[PDB]
Amino acid sequence: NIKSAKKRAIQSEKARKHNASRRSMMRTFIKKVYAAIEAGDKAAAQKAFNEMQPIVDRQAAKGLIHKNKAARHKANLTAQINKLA
Amino acid sequence: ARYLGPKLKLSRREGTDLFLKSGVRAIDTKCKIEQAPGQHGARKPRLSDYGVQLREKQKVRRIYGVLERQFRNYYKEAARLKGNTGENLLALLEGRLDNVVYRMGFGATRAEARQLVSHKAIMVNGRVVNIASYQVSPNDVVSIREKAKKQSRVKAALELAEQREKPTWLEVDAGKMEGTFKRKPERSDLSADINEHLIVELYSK
Amino acid sequence: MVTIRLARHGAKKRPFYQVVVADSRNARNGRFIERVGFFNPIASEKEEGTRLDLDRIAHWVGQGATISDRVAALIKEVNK
RNA sequence: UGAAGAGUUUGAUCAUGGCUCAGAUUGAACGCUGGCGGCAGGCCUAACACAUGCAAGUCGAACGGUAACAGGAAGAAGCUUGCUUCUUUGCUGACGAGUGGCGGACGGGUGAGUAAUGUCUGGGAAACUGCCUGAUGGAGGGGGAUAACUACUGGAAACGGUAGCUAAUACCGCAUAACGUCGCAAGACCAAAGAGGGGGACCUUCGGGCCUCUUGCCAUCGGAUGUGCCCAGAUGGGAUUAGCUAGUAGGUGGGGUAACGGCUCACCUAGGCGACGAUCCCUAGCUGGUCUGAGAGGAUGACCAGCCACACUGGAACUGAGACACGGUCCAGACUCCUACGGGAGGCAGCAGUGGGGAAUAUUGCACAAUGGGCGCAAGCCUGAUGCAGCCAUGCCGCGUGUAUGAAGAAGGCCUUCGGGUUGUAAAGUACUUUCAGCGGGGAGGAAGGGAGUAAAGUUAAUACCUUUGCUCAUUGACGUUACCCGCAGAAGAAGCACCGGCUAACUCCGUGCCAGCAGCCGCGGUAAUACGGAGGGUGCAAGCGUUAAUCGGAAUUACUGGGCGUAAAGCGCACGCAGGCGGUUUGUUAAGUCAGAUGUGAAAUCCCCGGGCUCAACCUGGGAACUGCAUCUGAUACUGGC
């Protein structure tokens, strides 16, 4: 014994206390633009995307979504806003 | 494996000389061939075709003392390169060290030659030999060790070798007691009574 | 991840020692990428018992593979 | 341009056939009998089971630290007057525990599950990818925690829980903002860790600012090696298995993922599959290959090569490139094991001994020396991996148990209308000579470097390290009757087992008398039994010999090569007919199939021929020759398909 499960399976709770609080805070700002694509006028979704992107990419430089997920959250969402004027 | 009967019992059952229990008497005395035939063959049997066959198979084996599992291996090696089992089989028996040590005159029989190898008395290419079931090739040199040259059985075997036809497959010098192999033997140059008519059809029907 | 290493060969008690390029994964004697020589211990009492392909070895270690310090010391035996 | 046959239905004859047998396979037992080596292997049997001891480590050149060792440093002694000694001090070499990173998803083991995205084989698109290696930019400044150490608690306790202190390349803000985010595009947005060496101007108790070097950190994108997914081909039994789905059948928008997908939540419909064998139970992992044979075919996968699955039995998450992760986390249950009797701890399917099963399968051995892999920019460590020692009539292979000479042929036995024969050159003796055993005498090679001195534009700051080379110090073996070879007194310790009418050879004389016991089959046996038992011999094999389940050949007796259907074995009581299958002759045309050509493949082994090296040979190795096959891209269209 005397193995790494202590800082792994047991201290992944200290990461849960940080990652989960970022993921919910982030998903709220996504849902505040994924509702705004019902229009009128693109500016609402454009403004809400411009309020989403700054807090998404704040999780995309280290940890949570720093490898692939941050752009995955934006890719098809751009193709959901550019359908407006 | 051994033969624990009188060694002339085989020749007396065959009505033919097999080169067994030989020494300074050389031939015929007291071999009693057709003078003491025993309890069978006088009166030579007809029996099954399975006779010649088996009793003819034993006569081509026991003349070289070879065991059945050896004889089947030489039949496998004689069935190589289309050389014919009626011919290239002779080279695997006559080319064997317990026949070479006998043909060179170090032993008076193939048994006595085989014994001299099991007693480490022989060398092949400057190294001592203990295995007598081994093939000799051209340019291989065979000799008796100084520690064994004075045994009376070798003394007698060399005097018997002078009473025997010289082989055209290997050489030997009586002063060094050293001989060298030269060429692999051939049916029409061995020029003697050994089978063909059965060694062309073994292990099949 | 890939090392220029020894392969014992000869099963029990009769080694042949070949030098090969192999991954740290899988096999410990066979399954190698390229052979680069031999270190035969019973070489007919002749100096023919050691061979090393120094050009191909230099390209393997240049490109990023590990060379063993045991083999680096044996490069001296083929001159040089 | 390729090859084992005989016996036997009857009063007997000829066809045909059931059966028995030849030689292997061997991953064995019996049970007599047992003189010794050489090589290999060691539960195909219950995912049944166990005490005790092991099997996974490691770095202070990431870091807070300092019990211990020695120096440097500052003092104090012996006077030994140049060192020895003592104290004090993490400055340094370093290091016990801990923080942190890497590895422990490997090397292995087992075969329970599974007729299957599990295996073997070739391609693909929407993909990643720690390790290895590259480019182009960045490289400032803060803070909250927590172990060690302690306080206390359940304690019978390995402990590990409840609370406290403190540090980092651990964990979280600030500063900076493209090669990147998404797109055709303006444009918003965010991280990092430095660490250890080396040195010049000026000066110091070096307290060097600052540059330079090595090796790391962040991003973005490549190279490589691997891997997840998607496609097309091989892969039991049962058709008296006839029913099977239902994230099934076809669409829609998010969320999840590296990424396809009913992965996953919603919503939009009602089908989809099957007798041309869907589907489900029973059994079973699969394959390089091995075994058999002339081959087809059949059998089979241990051992040596390669995947998958599985970790008390069942189940849940984390960590990550990858795992419901043999020696980790978290639970449940069982059975061992322990108890201070309050409850506590264990994983043999890694390695050892062993409980139990079975006809049946190696020692609780020695060592990290060699070699693979793991840490550390490395010396050095770990290892039941590996390398050695010990075991076997279990196999494959090999040897010995003494040679000469010794009679019409002894004494005895056994056969003999008693002439003779036979045991038997065997013995008695007479002349010589030793293998292995035993006991001694010699003796390889496995082992090579690192630390350093030295010294070059290789590198740099052209006097360290690093890079590199010769010599000179330093200096590594568990195994030793090592591998291999030679001797010594002495026949010294050394032979058994099966079989004997016909097939299929060796047997005469007795014993028994349809009795007792044999085999592959008829059967052998009632007073003259070649088969049973006994005497004396014969025949074959030999440290064995006989004997067998289990797999092939022979078996053309399932015929694909290679058969038969009037009557032996068979046309299925007879007419119509869809799919299926078949189809005259000729000009075009497609080019799937075919053949051609080319590019890949058929690994390592192995079968065959010839070498090398270890008693022969096997084997382990080196080269040829094969592996008649398979995948694709072009050509030709005779012919089958197609138009």
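Chain B uses Swiss-Prot numbers throughout; the residues present, in order, are 2-206.
Quick check of the header: electron microscopy, 12.0 Å.
Backbone N, Cα and C atoms are what each Cβ position is placed from, and that goes for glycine too.
What Swiss-Prot says about this one:
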- B:96-156: domain 'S4 RNA-binding' (DOMAIN)
- B:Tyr51 to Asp: In rpsD101; suppresses a temperature-sensitive mutant of release factor 1, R137P. Not a ram mutation (VARIANT)
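DSSP classifies B:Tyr51 (variant position) as coil under the three-state reduction.
Broken down by DSSP into helix, strand and coil, the domain 'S4 RNA-binding' (B:96-156) contains 23 helix, 11 strand, 27 coil.
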